[PDB]
Structures are given as structure tokens and as C-alpha cells.
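Have a look at the structure below, then the notes.
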Amino acid sequence: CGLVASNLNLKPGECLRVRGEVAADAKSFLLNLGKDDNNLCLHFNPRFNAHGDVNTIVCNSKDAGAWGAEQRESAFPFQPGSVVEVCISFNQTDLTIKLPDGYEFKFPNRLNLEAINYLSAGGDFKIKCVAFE
Amino acid sequence: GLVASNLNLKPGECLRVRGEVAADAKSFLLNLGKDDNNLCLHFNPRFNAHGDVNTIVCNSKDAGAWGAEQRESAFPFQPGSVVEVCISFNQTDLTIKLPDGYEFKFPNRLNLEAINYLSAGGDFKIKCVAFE
Ligand SMILES: CC(=O)N[C@@H]1[C@@H](O)[C@H](O[C@@H]2O[C@H](CO)[C@H](O)[C@H](O)[C@H]2O)[C@@H](CO)O[C@@H]1O
Ligand SMILES: CC(=O)N[C@@H]1[C@@H](O)[C@H](O[C@@H]2O[C@H](CO)[C@H](O)[C@H](O)[C@H]2O)[C@@H](CO)O[C@@H]1O
Ligand SMILES: [Cl-]
């Protein structure tokens, strides 16, 4: 729906900075990181209003097409109709997600993927920049 | 280095790509188009490849077929360095802005109104991609 990027070969130790514009009417947006569309080490989905969630961040994994156990975050530094930046650090055991306000939290790497080769965006978000750091 | 689709780049926008050119570089390329078989722009600076030495080769690809090459003298590129290129387009041409200030045009052969595919490859490592 939004950007799909493959042929990446991000490895442990490297950082992704993603800046985007959140829609005025945003309901939800997501960032998928993984091997391919069925093997996601990280599905990051801030829900403004969707699936029954309100101002909640839902994080999950996807293994061979099937979703894992959700993990919710109540930290919610996102405003509809804004331009935000999120940074994801890929470590061996887990991922660190750094929010626009500085807040950080971790998510485990349940796949035990050694690299990130796929990135996708969806929902109510317009990718503006992707950086490798 | 990267294969991207659903880019939906439109006229009026500027695509900015910044990356580092390898120490022992032979070539690097940026492809823009519909898909891998249908490119409105293959931008390939060759430090030394296919017989070409310090030359910028540009072309199109229509249904898998390369089109007529266009060669540029300007070669504001040094190996081992970090470069940035800015591409914008319209119905008739693609404008490519290089480091030295340098800039040229390339015809919009397929007359695409939106660019959905971008690939980046060769002796170049992508540091950032922006849509301004
Ligand atoms: C509280 C609770 O259990 N809610 C869930 C939803 O989160 C879930 O929605 C799916 O969530 C996955 C992430 O795990 C993807 O975001 C997918 O897009 C969502 O639809 C649904 C269905 O799986 O189940 C409960 O409603
Ligand atoms: C002088 C000359 O005509 N040389 C050409 C090549 O440049 C060309 O190589 C391909 O060129 C396309 C651009 O047209 C891409 O850069 C592709 O990667 C290159 O292989 C070849 C092959 O089509 O034809 C002549 O040699
Ligand atoms: Cl699979």
C-alpha cells in the first residue's frame, strides 16, 4: 500500500530512521520489518482508532504467515496530521524502537533473523525519508 | 542496494538519494520506472565498465529492452566518496541534478506520470532516500 523495499541487507548493529507524514484523519499506520512479507521480525502498528484500540501501539511478529503474541504500548506520542520520525535498532536478541519523543522500548526478535531485508509501510502514513545508520 | 515499489513519486516532487561510492568502484546505478522491465530512467555512471571510463550512461527500458543510450561527459564522481543526486520529472523529461552543481535532462520516453519503482545497485551504499 505504502512503500515496499526489498533487497536490503540490514544487519545487527545497524539503525533505520523513517520519517513520515501521518494523515489528518489517521486511523492507523504500520511499519513491517523482516525477511519477506510472511516473516516479520517486527510489525509496528500505532492505532489512533482501529480494531478496537485507541491511541495504542500494537507490536507483533509474523512467522511463516502467522501472527505471534501481541505486545502493547501505551506510550503514544503521535498526532494526526503531523510529520514524525521513528528509529529502529536491530540487535541480535531484540529490536529497540525509539519514538518521536525520545521514549524507547524493546521488542524481541522471535524469528531469530540475522538480517533485515524487507521493509514495508501501510496505513495512514506517507513515507518522506528512510535513512540507514 | 535497494529495490523499492509503490513509490508513487509524482511530478513536482524531488527524489533525493545520498550514498557512498566504494573505494574500488567500477560503476553504480539508479533505476526509475514502472517495474524492473520498464524504466523511464537507468542512470549509470561508469568509472570503468563495459569499456566505458568515467562516463555517465543513461537509457530507458521498454518491455525488457534497453533503448537508445545517452552519454554525458560530466562526471562529478570520485570513488570512495559520498554523493547525492536529486531527480525530479515531468511528462516530457527527467531532470537529474549532480554534485558539481551539474544538471541534465533525459527524455521521458515512456511518458510515465508517476514513478512507482526505484532500484539502486553497484559499488554504492545507500545512506538515505528522501521525497521532497
Ligand atoms: C486486544 C486484542 O487481542 N486485539 C486483537 C487485534 O490486535 C488483532 O488485529 C490484528 O493485529 C495484528 C497484530 O497482531 C495485525 O495488526 C493485523 O493487522 C490486525 O488485524 C485481531 C485479529 O488478529 O484480534 C484481536 O481483535
Ligand atoms: C558503447 C555501447 O554501446 N555499449 C553498450 C553497453 O553500454 C550496454 O551495456 C548495457 O547498457 C545498459 C544501458 O544501455 C545498462 O547499463 C546495462 O546494465 C548494460 O549491460 C550493452 C548491452 O546492452 O550494449 C553495448 O555494449
Ligand atoms: Cl515461508
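The numbers used for chain B are those of Swiss-Prot, and the residues that appear cover 4-135, in sequence.
When the header is checked for method, it gives X-ray crystallography, 1.9 Å.
Even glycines carry a Cβ here, placed using N, Cα and C.
According to Swiss-Prot, the beta-D-galactoside binding site annotation covers B:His45, B:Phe46, B:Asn47, B:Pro48, B:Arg49, B:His53, B:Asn62, B:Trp69, B:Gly70, B:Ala71, B:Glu72. Taken residue by residue with DSSP, B:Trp69 (mutagenesis position) is part of a strand. In sequence order, B:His45, B:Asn62, B:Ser63 make up the list of same-chain residues 6 or more apart from B:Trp69 (mutagenesis position) whose Cβ falls under 8 Å from its Cβ.
Residues annotated as domain 'Galectin' in Swiss-Prot, with sequence analysis given as evidence: B:4-135.
For B:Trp69 to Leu, Swiss-Prot lists a mutagenesis experiment annotated as follows: No carbohydrate binding.
Looking at Swiss-Prot, the entry for mutagenesis of B:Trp69 to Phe says: Reduced carbohydrate binding.
Non-local neighbourhood of B:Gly70 (beta-D-galactoside binding site): B:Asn62, B:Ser63, B:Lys64, B:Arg112, each in the same chain, at least six residues away, with C-beta under 8 Å from its C-beta. Within the set B:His45, B:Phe46, B:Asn47, B:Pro48, B:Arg49, B:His53, B:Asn62, B:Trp69, B:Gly70, B:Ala71, B:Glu72 that the record links to beta-D-galactoside, no two Cα atoms are more than 18 Å apart, and one pair reaches that distance.
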